[PDB]
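Enquirer: Let me give you the structure first, and then I'll get to my questions.
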Amino acid sequence: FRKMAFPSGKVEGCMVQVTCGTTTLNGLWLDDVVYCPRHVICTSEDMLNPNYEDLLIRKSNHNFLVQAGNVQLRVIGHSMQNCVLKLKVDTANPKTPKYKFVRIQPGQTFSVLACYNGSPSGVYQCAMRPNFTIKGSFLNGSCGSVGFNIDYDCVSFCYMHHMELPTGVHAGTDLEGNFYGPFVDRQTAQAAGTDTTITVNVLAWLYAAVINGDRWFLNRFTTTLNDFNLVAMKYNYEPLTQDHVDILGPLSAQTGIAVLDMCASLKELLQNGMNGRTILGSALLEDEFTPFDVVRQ
Amino acid sequence: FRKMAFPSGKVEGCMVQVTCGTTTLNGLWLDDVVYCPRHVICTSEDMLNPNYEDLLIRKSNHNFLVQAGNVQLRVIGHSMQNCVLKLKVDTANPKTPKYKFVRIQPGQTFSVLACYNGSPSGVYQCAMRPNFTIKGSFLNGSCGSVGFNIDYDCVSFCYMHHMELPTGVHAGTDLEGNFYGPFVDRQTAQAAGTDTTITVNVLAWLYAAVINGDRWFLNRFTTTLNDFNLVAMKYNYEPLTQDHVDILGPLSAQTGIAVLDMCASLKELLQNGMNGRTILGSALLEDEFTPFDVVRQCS
Ligand SMILES: *[C@H](O)[C@H](C[C@@H]1CCNC1=O)NC(=O)[C@H](CC(C)C)NC(=O)OC[C@H]1C[C@H]2CC[C@@H]1C2
Ligand SMILES: *[C@H](O)[C@H](C[C@@H]1CCNC1=O)NC(=O)[C@H](CC(C)C)NC(=O)OC[C@H]1C[C@H]2CC[C@@H]1C2
C-alpha cells in the first residue's frame, strides 16, 4: 500500500511559462486567464519588502512573457488577487478541463504537479499539515506549480506553490491567492507554528496495514474517545472528532475493528513505540493518507 | 525524499479498453496498434492452463471490442507476441507520443498508471524487486495497466500488468510480452524467489545523504567489488553489477566519493549496524530510490 497521485494529464495541458524581467516561473492557463504567483514581478531588491501594488502599477502587459511551449501568448490585461497575478491572454486554452477552485482543510491530501519552466516534471501526493505547511519536493523554479484533486471529470485546484521555509517544508496559496498559514510572499526566513500529527489519517493507515494482513500492533484493549484524545494531545496528535470517527466507519466495518479499538492500539504505539518493528515497511506512523485515500486503494 | 511519479498525461492519452465476451482489461494504443495481455481471450475455464494458440485460432477480428472511452475502434488484424496481444486498428492514435519499448533491470523504478476499464485511476512509482516482482496497487481489472519512464518527451514503456502472486505482489511483462522473472500467465499458484535488498539503490541513498551534509558513515577505507559482493550476499543484499557501478558514476562525481569507498561504508553499516544513529532521518536504509531518482530530487 503506497502513495498514489491523481492522473495529471488534465493539469499538464494547462501549464505555461511566465517570465518578467529575469524571473521565470510557472503559470496555470484556464480559458483565457493565466494564474501565477505575483512575486514574479519582483527583482532582487524588491524581494525583501515588496510593495506589490506599487510594483504592479509600474508594469504593463508587454512586460509579461507567457509561453505555451514554443508559442507566445499575448497578454491583453493583468490584475492581482491577493498573492496571485492574473494575466488575461487573447487565446483560450482548448485543453481547459472542467474545474473549480477550492480551499482545502488541514489534514486533507492533494496531488502536486511539480513543473519547471512551464514543463511538467513529476507528480506526487501531499498533505496540508496542521500548521499549514506541505512536505514537498519543490526546487528553484517550481513556483506556480499547482495542487489538485479530481472528482469525476472535474479538477479541484487547491494549491499554488510560492516558497520554502528554512526547515525544508513548503508554503503557498489557494487559487484565490490567500496563503495557507501565517506566511508571506517576501524573501525572509519564516517559521511555522508547531506541527501536529494528523490522527484520523494515522488511524486510516493502521486500518490499511490490517487490510494488508498486518496486525502485530492490535490489542484487545479499548478506550473512550476523550481518554484517547487526552493521550493524543499529550503527544502532539490532533484530537479525534466524532465526524472523524464517523468517516472511519467503512474501514471499521471492512476489518471488524471498532474505531475506538484502533484508537487503543494507537495509544499503545504512542506510549511504547514500535520497538524495532515496522508497519507497512515504515519505522514511523504515517499521517498523509486520508480515509478516502485508503478506501479507494 | 518522496516517491515521485512521472506526469502521466502522455500515457493517459494512450489508454483503451479491450473486451472479449465479458472479460475487459486495459490496452495501450500507439499509432495503429493496441497492445494488451493475451489472457483477455480466456474464459474462467481456460485460465488454469490456457492453450493460447488454440484460443487465438478460434478468434476473429470481429470478436474484439476495443474502446477509447465509449467510442469503438475497429480491429483489422490480430496477432500474439509472447504474452501480449497486438490488435491492428483502423485509426492511428492522434495522441501517440514519441515512445520506446524498453526492458528494465531489477532495481530500476518506473511509474505505473493504474487503470480500470480503460480509465486512469492513479499514478505511482514502483521499483522492480530483484526477484522480478513489484509491490503495486492493482485491483481486479487493472491488467494491461503499464509502467513507464519519461526522458525528454519520449515515453519508455517498460511494464504491462498481468497477475498477482499468492504473497500479494505483482508480476507482468515488457511490451514485447516477455515476463519479468520465472512467471507464466496461468491462474496457478507461483512463488517468487526470496527477495533481496537493492544494493545499488541503497548506495544512491547514501550518496543522497552525503549531498545533504549527512556523512558520519563515511570511513577511510575501500574494498574490492568482489569482496563487497560476497559480504553483501550474507546480508541478503543483491550483488552489484558493472552496470550498477556505472550508473553510480554521476553521484560519485558529484560527491568525490569513489563507488568502492561507498561500498566500504555500506559494508561497515551492514556488519556493525547503525549503533543508534540515523541517516537522512531514518534508522532504516532505503532501497527504492535509484541513482536517477536521487539526482532528480536533489539537483
Ligand atoms: C519559486 O520558484 C521559489 C520556490 C522555492 C525556491 C527553493 N525551493 C522552493 O520551493 N520561491 C521563492 O524563491 C521565494 C520568493 C519569495 C519572494 C516569496 N523565496 C523562497 O522560497 O526563499 C527560500 C529562502 C528562505 C529560507 C529558506 C530557503 C531560503 C532561505
Ligand atoms: C487482470 O486484471 C488480473 C489482475 C490481478 C487480480 C487481482 N490482482 C491482480 O494483479 N489478473 C488475473 O486475474 C490473472 C489471470 C491469469 C490468466 C494470469 N490471475 C491472477 O493473477 O491470479 C493470481 C492467482 C494466484 C493466487 C492468487 C490469486 C490466484 C491464486
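Here chain B follows Swiss-Prot, giving residues 3266-3564 in order.
If you check the header, you will see the structure was determined by X-ray crystallography, 1.7 Å.
Cβ atoms here come from the backbone N, Cα and C positions, even for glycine.
So Swiss-Prot says this about it:
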ACT_SITE  B:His3304  active site, for 3CL-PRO activity
ACT_SITE  B:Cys3408  active site, nucleophile
VARIANT   B:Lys3353 to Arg  In strain: Beta/B.1.351
VARIANT   B:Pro3395 to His  In strain: Omicron/BA.1, Omicron/BA.2, Omicron/BA.2.12.1, Omicron/BA.2.75, Omicron/BA.4, Omicron/BA.5, Omicron/BQ.1.1, Omicron/XBB.1.5, Omicron/EG.5.1
VARIANT   B:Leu3468 to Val  In strain: Zeta/P.2
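Map these features onto the structure and tell me what's around them.
Expert: DSSP assigns B:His3304 (active site, for 3CL-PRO activity) to a helical segment in the three-state reduction.
Same-chain residues at least 6 positions away in sequence with a Cβ under 8 Å from that of B:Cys3408 (active site, nucleophile) are, in sequence order, B:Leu3290, B:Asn3291, B:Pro3302, B:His3304, B:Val3305, B:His3426, B:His3427, B:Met3428.
B:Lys3353 (variant position) has a Cβ environment of 15 other Cβ atoms inside 10 Å. According to DSSP, B:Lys3353 (variant position) is assigned to a strand segment.
Non-local contacts of B:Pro3395 (variant position) by the CB criterion (under 8 A, 6+ apart in sequence, same chain) comprise B:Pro3371, B:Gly3372, B:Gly3458, B:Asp3460, B:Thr3461, B:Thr3462, B:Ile3463, B:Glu3503. Following the DSSP three-state reduction, the secondary structure of B:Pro3395 (variant position) is coil.
Under the three-state DSSP scheme, B:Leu3468 (variant position) falls in the helix class. Taking the Cβ of B:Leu3468 (variant position) as reference, residues of its chain lying under 8 Å away and at least six apart in sequence are, in sequence order, B:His3509, B:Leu3513, B:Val3524, B:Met3527, B:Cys3528, B:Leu3531, B:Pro3556.
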Enquirer: So which of the recorded positions B:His3304, B:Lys3353, B:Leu3468 sit close to ligand 2, that is, with a CB under 6 Å from an atom of it?
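Expert: Near the molecule: B:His3304.
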Enquirer: Indicate whether B:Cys3408 (active site, nucleophile) is helix, strand or coil by DSSP.
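Expert: Once the DSSP labels are grouped into three classes, B:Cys3408 (active site, nucleophile) ends up as coil.
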Enquirer: Could you tally the C-beta atoms, other than its own, that fall within 10 angstroms of the C-beta of B:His3304 (active site, for 3CL-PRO activity)?
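Expert: Taking all protein chains shown, B:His3304 (active site, for 3CL-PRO activity) has 23 Cβ neighbours within 10 Å.
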